[PDB]
Amino acid sequence: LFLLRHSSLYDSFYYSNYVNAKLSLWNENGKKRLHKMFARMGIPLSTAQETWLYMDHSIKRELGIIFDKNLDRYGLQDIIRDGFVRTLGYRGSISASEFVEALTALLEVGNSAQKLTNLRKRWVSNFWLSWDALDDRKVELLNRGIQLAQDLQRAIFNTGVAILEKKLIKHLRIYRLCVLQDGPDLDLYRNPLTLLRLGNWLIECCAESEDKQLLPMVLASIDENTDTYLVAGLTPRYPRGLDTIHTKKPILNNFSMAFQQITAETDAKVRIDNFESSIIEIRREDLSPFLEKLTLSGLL
Amino acid sequence: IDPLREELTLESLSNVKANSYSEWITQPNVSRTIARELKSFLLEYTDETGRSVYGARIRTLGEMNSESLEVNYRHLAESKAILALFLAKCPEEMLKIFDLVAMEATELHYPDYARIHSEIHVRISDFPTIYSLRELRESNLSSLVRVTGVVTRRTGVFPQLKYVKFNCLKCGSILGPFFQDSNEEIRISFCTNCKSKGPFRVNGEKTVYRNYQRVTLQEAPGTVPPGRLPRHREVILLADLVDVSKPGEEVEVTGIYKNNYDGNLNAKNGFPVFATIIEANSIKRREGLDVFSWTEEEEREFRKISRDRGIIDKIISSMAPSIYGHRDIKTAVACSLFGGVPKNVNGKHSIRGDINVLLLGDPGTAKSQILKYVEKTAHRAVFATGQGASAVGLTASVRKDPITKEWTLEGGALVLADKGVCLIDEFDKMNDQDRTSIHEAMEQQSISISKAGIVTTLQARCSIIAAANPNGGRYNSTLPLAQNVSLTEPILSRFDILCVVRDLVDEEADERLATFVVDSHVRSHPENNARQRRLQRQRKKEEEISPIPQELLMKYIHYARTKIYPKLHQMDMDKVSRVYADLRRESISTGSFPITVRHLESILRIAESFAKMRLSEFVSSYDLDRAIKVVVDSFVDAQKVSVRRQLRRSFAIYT
Ligand SMILES: Nc1ncnc2c1ncn2[C@@H]1O[C@H](COP(=O)(O)OP(=O)(O)OP(=O)(O)O)[C@@H](O)[C@H]1O
Ligand SMILES: [Mg+2]
Ligand SMILES: [Zn+2]
């Protein structure tokens, strides 16, 4: 769940990759199913939306039993897991996943060639902003990171809802394409980490579950301020929490070699400089030709 | 075996052995039999498709954390007639048993639902027998009755004790729990612990409360026989029913008609008369539930229709088809009905989205009828006549709350029509003060009130459509609009589209008008399943005069005003800038009101409304040019003939 100990239970079940993938909350029927689940579990709706700290302590104590009793029915039996929790005296607890999410949020949204340099240097500064937060004397940075993580998750959820509702994910025998060209949150999708967050969100929902074949997904986002696409080549994933022989074998990501070959053949000023080869930057006028070349490559 | 645990059969319930129905129902064995039968009905009732209606109803009830399970009376009557008869004759005890059975059934689906709510009230929806406030007599006391009326009063929401616990003053003993009837207060005249007739008091700070509200239901003016006084009663709304209706609504109330002893009435009238009030059990508004409501299936139809190339023309034509001419009126009024997109800029600049239309012309021109039509078509509309209106009734009125005895404040005509339309007929006849009362709502979009120390500001964001006839009884085409109507320059400026109507004489036009009017009269003669056949013929005629059915259009207006907010992405500003410059260049002539920027704002508003017709969030060029045409024609027609010739000559591309 997403920031269970720093938000409301309803929000924890709402802004979650696995929960949404299992229940497909992006449509109204998913929200109705979630409401029915909460009603069956016995937790009221007003109580479920109260912050974790101020929520009634009885339900907080009995939560594990409630989850065990009433989650098999809705298929969310893989939600339960064992994780590390670190708490300092008289201060609220925090789990490893929440700490990592806060650190990533601080890295992402915390705070011609000139714009590129400014963006990269802002990311470098955010690196140090995150570095300090990793200490026990800088709890304020941790709280700010948690708030920023909440905001980023809300924005990514909204964008994913829009994409899924409008059915922008075209399907091809080899790969799947999702190109963004408008929206209110397109500014955020310039940091590779945020774009990868959106990619993971989309991969979990209907690309790894819902009886769908596993194909690499190419996700791109425009930025009119520089006229280029932050194309990212993501790898598929097997259903979460399903141990099997095929699950043991890692799913290799073949985007790097095909990307390099296509860049070598053509000339579109592709910026292959990120350490992760999955991400490049292609000019606006040369996106569709590059996609056609990738389709013809047959190397994915 | 315990005798108290034995249960009768279904037939034996019909055979009543007791003085009254309540005594029969209250018996243990009969109570258990009734509970079993009600549970069976809830758990085994199926419709034509065979779906268990009440299982899905209970699931939905649990989904929303609601404490009300609506039950259809017809289903109960069809399944178990005797139980329906008992519920009709003795509502209180049957409803208590039904509430217990419904709480068991709900717990069947959601085992832990008791934590969320401990009581699930059962509400009867469709009582076959409908009464009126005039025909209620003593025979209806303590029975379920369905009445129709209009709400004319309402009080605030207060908590009322649900279980009380008294105490003594001589010995200090504390009495047990009781149930507090909504109509009469609990009275104790003798103790049980000290067994003395001494005074008492309310104690036991631990108590469970419930919401309580009271409204005054009055008979519908139309239903009242010719010129008779309307009859009113007081309705009590308990928890889960408060704030379900507001003054000025037509509602149907199903509840228990109870009575109680009132000393004041006996002292006043001089005879042993008892006060009466209705304890509400369900409230509904007064086909189905609401035409404006639409479904997911219908939303797909609207998108298909909007794809039509000339949908805008069909919408304009389908508006007031019974009226032959006055296409400019139809365009303006349709634009007003569709409305605009209000805009705010960083909380520093506010732009109104409403569109105001002033209708002016010769006496017989189909002016009031169009306003009457748009009254029906509009979602929330209020109709007021110039003669029969006042500022106090247009802003608000102050009342005294019978419970708290603190002065409250009513809603006015403009307030009641917020986010809607405020139609005014015979506008020129209104007095100066009332005409000033509307200046604020026209532009400020808010009404300020200061009465009885209740200083506050109210929200009034509504479009105004006004109809009037020119001063002197006719429009002298030679003179300008200034002298023709007595309205002052400000209010005249505030109007966006000014569709002046002119009644001239022409042989061909009069022939066409006569033919259309006579055909309309003959078509609507009263003489010219059975209900389905009637609907089919009505649809035949409706399509005869309307390319689009009225029913679809009514929902179309609501859907467009709700879900679509068109915005101007990019468009050649220079076109409208050039039109504005030319308007100012040609408006310098004496006798023509200067073309202020208010016309430019109106152009944009009409463009947004026109784009709303297609359900397109991109304001294309065609809509902007059409809005330019509308505004230019509206301005040109208002001027004198001498200036009209030059204005028509100069403006050719736009018109
Ligand atoms: N173009 C038209 N087509 C059909 N009927 C028309 C037309 N013009 C006028 N009428 C008829 O003229 C009659 C005039 O009454 P209506 O209520 O429409 O307004 P009015 O009383 O003439 O208006 P005003 O308030 O300006 O005096 C109505 O019966 C209307 O049907
Ligand atoms: Mg009239
Ligand atoms: Zn006593």
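The numbers used for chain B are those of Swiss-Prot, and the residues that appear cover 174-459, 469-710, 739-865, in sequence.
For this deposited structure, the header notes the method as electron microscopy, 3.5 Å.
Each residue, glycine too, has its Cβ placed from N, Cα and C.
The ATP binding site annotation in Swiss-Prot covers B:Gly543, B:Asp544, B:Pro545, B:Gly546, B:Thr547, B:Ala548, B:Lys549, B:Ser550. Its Cβ placed at the centre, B:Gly543 (ATP binding site) has 21 other Cβ atoms within 10 Å.
What Swiss-Prot records for B:493-700 is domain 'MCM'.
Applying an 8 A CB threshold to same-chain residues 6+ apart, the list for B:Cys364 (mutagenesis position) reads B:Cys341, B:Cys344, B:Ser346, B:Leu348, B:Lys370, B:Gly371, B:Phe373. Reduced to three states, the DSSP call for B:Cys364 (mutagenesis position) is coil. For the published mutagenesis B:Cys364 to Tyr, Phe, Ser or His, Swiss-Prot gives the following note: Loss of activity.
Quoted from Swiss-Prot, the note on mutagenesis experiment B:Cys367 to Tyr, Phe, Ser or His is: Loss of activity. Counting every protein chain shown, 14 other Cβ atoms lie within 10 Å of the Cβ of B:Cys367 (mutagenesis position).
Under mutagenesis, Swiss-Prot gives B:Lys549 to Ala with this note: Reduces MCM2-7 complex helicase activity. Abolishes MCM2-7 complex helicase activity; when associated with MCM5 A-422. Reduces MCM2-7 complex helicase activity; when associated with MCM3 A-415. According to DSSP, B:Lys549 (mutagenesis position) is assigned to coil rather than to any helix or strand. Note on B:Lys549 (mutagenesis position): other Cβ atoms within 10 Å of its Cβ, all shown chains, come to 23.
Swiss-Prot gives this note for the published mutagenesis B:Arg676 to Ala: Loss of MCM2-7 complex helicase activity. Taking Cβ-Cβ distances under 8 Å and a sequence separation of 6 or more, the neighbours of B:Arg676 (mutagenesis position) in its chain are B:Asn538, B:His621, B:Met624, B:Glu625, B:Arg808.
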Taking ligand 1 as the reference, state which of the recorded positions B:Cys364, B:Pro545, B:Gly546, B:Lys549, B:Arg676 have a Cβ closer than 6 Å to one of its atoms. B:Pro545, B:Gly546, B:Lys549
Please compare the binding-site residues B:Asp544, B:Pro545, B:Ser550 by how many other CB atoms fall within 10 Å of each one's CB, and tell me which has the fewest. B:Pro545
From the binding-site residues B:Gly543, B:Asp544, B:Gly546, B:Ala548, B:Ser550, pick the residue whose C-alpha lies nearest to the C-alpha of B:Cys367 (mutagenesis position). B:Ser550
For ligand 3, list the recorded positions among B:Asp544, B:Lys549, B:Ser550, B:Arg676 whose CB atom is within a distance below 6 Å of it, in sequence order. none
By a simple count, how many Cβ atoms lie within 10 Å of the Cβ of B:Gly546 (ATP binding site), its own Cβ left out? 7
Given the recorded positions B:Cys364, B:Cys367, B:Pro545, B:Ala548, B:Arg676, return the subset with CB under 6 A from an atom of ligand 2, ordered by sequence, or none if empty. none
Quick one: what's DSSP say for B:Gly543 (ATP binding site), helix, strand or coil? coil
Count of other CB atoms lying within 10 Å of the CB belonging to B:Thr547 (ATP binding site): 20
